[PDB]
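Engineer: Before we start, here is the structure in question, set down as structure tokens.
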Amino acid sequence: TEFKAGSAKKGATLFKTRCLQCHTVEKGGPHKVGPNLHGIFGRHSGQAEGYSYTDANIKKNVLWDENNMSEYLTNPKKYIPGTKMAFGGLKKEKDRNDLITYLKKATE
Ligand code: HEC
Ligand SMILES: Nc1ccc(O)cc1
């Protein structure tokens, strides 16, 4: 909502020690505890190339956009009840703002 542009060398440090544990930022790493995120921008929820999703994440079909990605990041359990992502949710919007720029740079 109060988005502010970041830089690749900042968002990566966070994602690499917060999201890396289960996910993959590029398309060379096999699907770990979480699906591949490389190319989600512009697609609906539940579209990983070779990985299954929950009954609630599919029915949800959220169009992963710049602001929308934060909507779910703040609380995955509240938006998608029953989802496998048990990461906790990064409540601080200023902190996600920079994270979006990094992923955004990797997808486009
Ligand atoms: C492992 C415990 C996880 C951590 C840490 C993070 N995520 Fe996650 N995420 C995980 C799973 C297993 C799933 C699928 C949920 C299901 O029930 O099927 C997800 C999904 C997402 C998605 C949506 C993918 C899609 O719908 O195609 C996004 C955009 C996403 N996760 C982002 C994300 C970020 C940026 C994280 C760090 C803050 C993060 N996840 C950590 C498991 C895990
Ligand atoms: N629609 C959209 C949103 C965010 C991105 O990083 C790319 C494309």
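Heads up, chain A uses Swiss-Prot numbers, so what you see runs 2-109.
When the header is checked for method, it gives solution NMR.
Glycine is no exception: its Cβ is also placed from the backbone N, Cα and C atoms.
According to Swiss-Prot, the protein carries these features:
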type	residues	note
BINDING	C20, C23, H24, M86	heme c binding site
MUTAGEN	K78 to R	Loss of methylation by CTM1
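In terms of burial and nearby residues, how do these features look in this structure?
Structural biologist: Mapped onto three states, the DSSP output places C20 (heme c binding site) in coil.
Other Cβ atoms within 10 Å of the Cβ of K78 (mutagenesis position), summed over all protein chains shown, number 13.
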Engineer: Near ligand 1, meaning Cβ under 6 Å from any of its atoms: which of the recorded positions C23, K78, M86 fit that description?
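Structural biologist: What lies within reach of ligand 1, judged by Cβ under 6 Å, is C23, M86.
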Engineer: Near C20 (heme c binding site), which residues of its chain come within a Cβ-Cβ distance under 8 Å, counting only those 6 or more away in sequence?
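Structural biologist: Correct list: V26, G35, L38, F88.
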Engineer: Provide, as an integer number of angstrom, the distance between the C-alpha atoms of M86 (heme c binding site) and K78 (mutagenesis position).
Structural biologist: 8
